[PDB]
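**Student:** One structure coming up, written as structure tokens, with questions to follow.
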Amino acid sequence: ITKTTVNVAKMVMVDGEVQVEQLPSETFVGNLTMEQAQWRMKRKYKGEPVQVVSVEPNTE
């Protein structure tokens, strides 16, 4: 496992309706657990309603 892609989404208010917007994926070196990824994304998008969708480790 040499890298981990974290896929992230945001709940957004558009024309008065709650929708979900895809945010840029971020690929980290090494293995990142889902707990680690959730923590990292909560610090990155301070105060905004973001949620980790998935993590994808790649072996090589």
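Numbering, chain A: per Swiss-Prot, residues 9-68 in sequence.
Quick reminder: no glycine exception, Cβ is built from N, Cα and C everywhere.
As listed in Swiss-Prot for this protein:
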MUTAGEN   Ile9 to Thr  Deficient in dimer formation and viral DNA replication
MUTAGEN   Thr10 to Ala or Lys  Decreased DNA-binding affinity. No effect on dimerization
MUTAGEN   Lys11 to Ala  Decreased DNA-binding affinity. No effect on dimerization
MUTAGEN   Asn15 to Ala or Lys  No effect on DNA-binding affinity. No effect on dimerization
MUTAGEN   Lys18 to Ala  Decreased DNA-binding affinity. No effect on dimerization
MUTAGEN   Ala45 to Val  Deficient in dimer formation and viral DNA replication
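Can you walk me through where each of these features ends up in the structure?
**Tutor:** In the three-state DSSP reading, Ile9 (mutagenesis position) counts as coil. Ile9 (mutagenesis position): 10 other CB atoms within 10 A of its CB, across all protein chains.
Annotation for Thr10 (mutagenesis position): same-chain Cβ neighbours under 8 Å, separated by at least 6 residues, are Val37, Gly38, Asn66, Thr67, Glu68.
Counting every protein chain shown, the number of other Cβ atoms lying within 10 Å of the Cβ of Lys11 (mutagenesis position) is 15.
Long-range C-beta contacts of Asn15 (mutagenesis position), restricted to its own chain and to partners at least six residues apart, with a cutoff below 8 Å, comprise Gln30, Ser33, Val60, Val61, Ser62, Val63, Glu64.
Over all protein chains present, the Cβ of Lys18 (mutagenesis position) has 15 other Cβ atoms lying within 10 Å.
According to DSSP, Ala45 (mutagenesis position) sits within a helical segment.
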**Student:** Between the Cα atoms of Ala45 (mutagenesis position) and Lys18 (mutagenesis position), what distance do you get, rounded to the nearest Å?
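**Tutor:** Counting only the Cα atoms, the answer is 15 Å.
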**Student:** What whole-number Å value do you get for the CA-CA distance of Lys18 (mutagenesis position) and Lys11 (mutagenesis position)?
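**Tutor:** Approximately 23 Å lies between the Cα of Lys18 (mutagenesis position) and that of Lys11 (mutagenesis position).
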